[PDB]
Amino acid sequence: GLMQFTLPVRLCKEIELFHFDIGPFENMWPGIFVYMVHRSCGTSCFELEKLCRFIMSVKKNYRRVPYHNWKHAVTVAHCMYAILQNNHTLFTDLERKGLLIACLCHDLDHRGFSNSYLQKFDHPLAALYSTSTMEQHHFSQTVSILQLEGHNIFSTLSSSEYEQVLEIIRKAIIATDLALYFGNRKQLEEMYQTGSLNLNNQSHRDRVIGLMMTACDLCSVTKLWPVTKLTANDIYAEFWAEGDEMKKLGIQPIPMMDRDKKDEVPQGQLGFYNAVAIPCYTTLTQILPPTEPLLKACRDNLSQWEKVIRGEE
Ligand SMILES: O=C1CCN(c2cccc(F)n2)CC1
Ligand SMILES: [Mg+2]
Ligand SMILES: [Zn+2]
């Protein structure tokens, strides 16, 4: 019980900042995650032996894809850590427990392909799960790992608390389906403005947790520019592979996924920042004022992409 994780001084300090990059040393990522659980939840939230076995089984079930990989999982969990630590009193003990685990698990067994590609391929997962195809799969994989012998990190929870945390995790992972983000944020925008937003209303909390999940999932756009720019390469490496596989099915891919149209990427990023990222962090900042640094960092990166177009880099 008296065993803390301690990070080197630079990491101890920078891990608290929204724009923290977890670095290229894969062997430090489990420790970084446990550190965040301990400060965010408590040294008592999970049996360390069970947590460590859970983390390593989750790691093993992420694939060697350019972007939707183990580093993404830990990166998304860290953004959630930063949101939770800057909003100390707004979240229940169960929520803090559930949401870091949800973020670590949210892309389990990702193959580097969109729901659209699974559907056009006629992948079996598309038959099993007609909407949020990969996200239902990710939740399924999370449940499977929790049910491995010695992997049930929620064992000390009562039966009702166990049902509540699995429900928090299921909704959180489904919410990472970007197709669902647009309507979720629209409803949150309406509720904030008409003043009807009520954090004691479970359906309202669900919506707010959904937006937090989108914010954490997209957090590549809230890093310092050199991290954002280098991460963009990894995201486009997957999209360009999917575009190649679309062409193999005899379907012209959307320009975003066509490696023949690399020139259009800067303009595609503006659309994304304007249509998705900025609105996401804006609505999040309205509901949770201390998440403003995410919106400010996102705005800084929008300005960097505008400079790429203007040939200034
Ligand atoms: O339109 C799109 C632009 C590229 N996309 C993302 C998604 C997260 C982060 C980031 F830099 N880009 C997804 C689709
Ligand atoms: Mg996903
Ligand atoms: Zn993700």
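Chain A is numbered as in Swiss-Prot; shown residues: 724-1036, in order.
Cβ from N, Cα, C; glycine included.
Annotated active site, proton donor per Swiss-Prot: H791, in sequence order, evidence recorded as similarity to another entry. The 3',5'-cyclic GMP binding site annotation in Swiss-Prot covers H791, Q992 and rests on experimental evidence. Positions annotated as divalent metal cation 1 binding site by Swiss-Prot, on the basis of experimental evidence: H795, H829, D830, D940. Listed in Swiss-Prot as a mutagenesis experiment, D830 to A is described as follows: Loss of activity and of zinc binding. One mutagenesis experiment catalogued in Swiss-Prot, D830 to N, is accompanied by this note: Reduces activity 1000-fold. For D830, the entry in Swiss-Prot reads divalent metal cation 2 binding site.
A map of Swiss-Prot features onto the structure.
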residue: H791; record: active site, proton donor; contacts (Cβ under 8 Å, 6+ apart): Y785, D830, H833, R834, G835, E961
residue: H795; record: divalent metal cation 1 binding site; contacts (Cβ under 8 Å, 6+ apart): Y785, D830
residue: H829; record: divalent metal cation 1 binding site; contacts (Cβ under 8 Å, 6+ apart): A796, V799, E858, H861, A895, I896, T899, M936, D940
residue: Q992; record: 3',5'-cyclic GMP binding site; contacts (Cβ under 8 Å, 6+ apart): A955, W1028, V1031
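Each of the recorded positions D830, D940 was ranked by the number of other C-beta atoms within 10 Å, and first place falls to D830.
Cβ proximity to the divalent metal cation 1 site centre (mean Cβ of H795, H829, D830, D940, cutoff 8 Å) flags the following additional same-chain residues: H791, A796, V799, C826, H833, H861, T899, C939. According to DSSP, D940 (divalent metal cation 1 binding site) is assigned to a helical segment. Taken residue by residue with DSSP, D830 (mutagenesis position) is part of neither helix nor strand, so it is coil.
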